[PDB]
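K.L.:
Below is one structure. I have some questions about it.
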Amino acid sequence: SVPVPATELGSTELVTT
Amino acid sequence: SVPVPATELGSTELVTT
Amino acid sequence: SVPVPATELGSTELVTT
Amino acid sequence: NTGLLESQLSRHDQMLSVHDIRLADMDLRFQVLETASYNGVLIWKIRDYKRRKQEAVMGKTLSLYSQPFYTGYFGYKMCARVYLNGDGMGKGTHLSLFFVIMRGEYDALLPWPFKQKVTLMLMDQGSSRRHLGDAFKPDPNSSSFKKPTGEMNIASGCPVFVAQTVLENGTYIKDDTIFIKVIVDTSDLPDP
Amino acid sequence: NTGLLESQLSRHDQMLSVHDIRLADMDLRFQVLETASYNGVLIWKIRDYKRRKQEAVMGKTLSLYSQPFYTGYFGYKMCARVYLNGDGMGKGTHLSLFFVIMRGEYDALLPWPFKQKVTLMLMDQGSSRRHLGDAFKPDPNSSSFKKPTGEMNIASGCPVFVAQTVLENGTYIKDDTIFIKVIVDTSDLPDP
Amino acid sequence: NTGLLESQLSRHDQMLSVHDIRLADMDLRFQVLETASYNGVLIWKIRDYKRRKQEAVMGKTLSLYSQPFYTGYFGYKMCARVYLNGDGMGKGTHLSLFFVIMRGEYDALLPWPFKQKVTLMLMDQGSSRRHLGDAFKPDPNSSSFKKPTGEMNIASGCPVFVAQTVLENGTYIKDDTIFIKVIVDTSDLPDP
């Protein structure tokens, strides 16, 4: 029940369609 | 209460505005 | 509780963002 | 070197053409978007009844379909189809009105076949507001409520919704415009 | 033949101009669309309070109106009008805030005159959140709640919503921005 | 004078370029807009699982984030972030799934830190519909639920949501596509 911080590794991309 | 299939006659047109 | 008419002075401008 | 100038001009012209189509396509997109409903209810406004009805008779445009509407943000995608001059047993004598299941982005998550109760109706712009309407529960065996494969399934509804006479002689038409309303029950849906 | 080249160039330039207007007009459209509300509640964010207020005094822009908001997907279309430097009995001393009925695509189906209760209010960005507000029930005889004929009816509200002093000296303004909130009662509506 | 012709051509070309970017940017905007949700629930559809997963391993695209969704018309702005090949303790072995608070236009009016309960989950497209999910209540001390300063806060979630094996060998993937669902509790909110 406790959120675990994510590594802002990068290489992100918006994907919805 | 029973849907009656429609004849896909064609000559259709989107109309909303 | 009674609306008071406003003076349509003009010089209006849509502002939202 | 006018060839080069001309080539460039030619290229630009093609681009401007594409741009114009792109733009128009967006006006359309805006329109649909500006009229989307996600509570399973649709209010479809048809303007120019007279001209349109005539295009029906003539056969330039036998039917018209509404912008899409939804049962929820990520639910079934649907729309309405109307025939101003009638279809099937009602062609030339009635206004036919049908319901349509469209292929939705989330069909894979939705239940099938479609079993939500649909209520078709033509609004009375008259002071008495005696709207005409009809409800029905999808026939689980009709390929009209099957999980979509094409953009839209085979429409189902009432070929004889209203006699053209009744219509045109009633207070449903006003200012050369009519209003069709569809109501899809969403309660049935547990918690989609 | 530069005439021909030039003619073509000339034509293209005109097109590009149109395109730029078309584009800008859409940015606007997107904005409105991106901020539409259909539950009868509006939260209007006004940025640049200082500069804008000054434009009021000077008279470059006496008032500002919000993007439109609705009571429902196919219900009444409304918006807010504000005067940073005041209007009527409150000009130069107050911030005036009014409600506005706009011509909606479905007015023909909606009840008239407009009788929904409206609640005008300025939010307090302060930690205590003591928002300023006022409610009223439309005066059935005011041409402000009449079935629209023009794009928007005559606005109604409070010329003396808040003293400019109170405002600017309170915690309503923060980061040169204020928030106006309007609340239209939709319960009254049977099942529109 | 071809210089002049050429100059004009040059100018037009630059314009057409801008126009193309403008246009594309709108397609994107339409997409986001066309998939917005305001009830605090998000259904995110990820297509091309295989190709995308590979881009993860390779490191061309370590993660993907959903379009934004909201708790209400003027509430918190949020989105989801997923790692097809895993992040943190789950890199290379799991699919990591996180929640993200974004900077919303109305943050100034919303309560902070964010304390709404979030439920992360991967849908099972299988006939049994045994969806995988997990809920948690924001840790009031995490800079992830702090009032945003940048476009989006540091994401929080489960680096080890599901083993990549379990995933790929279950009926969650179908037609090279998966569906992620997020559920933010909005009841908590008094009457925002």
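The numbering of chain F matches Swiss-Prot: 377-568, in order.
Just so you know, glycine gets a Cβ as well, placed from its N, Cα and C.
Not my notes, these are from Swiss-Prot:
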| type | residues | note |
| --- | --- | --- |
| DOMAIN | F:415-560 | domain 'MATH' |
| MUTAGEN | F:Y441 to A | Abolishes interaction with RNF216; when associated with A-443 |
| MUTAGEN | F:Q443 to A | Abolishes interaction with RNF216; when associated with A-441 |
| MUTAGEN | F:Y459 to A | Abolishes interaction with LTBR, CD40 and TANK |
| MUTAGEN | F:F512 to E | Abolishes interaction with LTBR, CD40 and TANK |
| MUTAGEN | F:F521 to A | Abolishes interaction with LTBR, CD40 and TANK |
K.L.:
What does the DSSP secondary structure composition of the domain 'MATH' (F:415-560) look like, as residue counts for helix, strand and coil?
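P.N.:
Computed counts for the domain 'MATH' (F:415-560) are 22 helix, 55 strand, 69 coil.
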K.L.:
Cβ distance under 8 Å to F:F521 (mutagenesis position), same chain, sequence separation 6 or more: which residues?
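P.N.:
Listed in sequence order, they are F:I477, F:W488, F:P489, F:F490, F:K491, F:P514, F:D515, F:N529, F:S532.
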K.L.:
List every residue in the same chain as F:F512 (mutagenesis position), at least 6 positions away in sequence, whose Cβ is under 8 Å from its Cβ.
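P.N.:
In sequence order, the residues whose Cβ lies under 8 Å from that of F:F512 (mutagenesis position) (at least 6 apart) are F:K493, F:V494.
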K.L.:
Tell me the Cα distance separating F:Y441 (mutagenesis position) from F:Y459 (mutagenesis position), rounded to the nearest angstrom.
P.N.:
9
K.L.:
With every protein chain in view, how many other Cβ atoms are within 10 Å of the Cβ of F:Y459 (mutagenesis position)?
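P.N.:
Total other Cβ atoms inside 10 Å, all chains included: 28.
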K.L.:
Let's check the environment of F:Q443 (mutagenesis position): how many other CB atoms sit within 10 Å of its CB?
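P.N.:
Summing over all protein chains shown, F:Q443 (mutagenesis position) has 20 other Cβ atoms within 10 Å.
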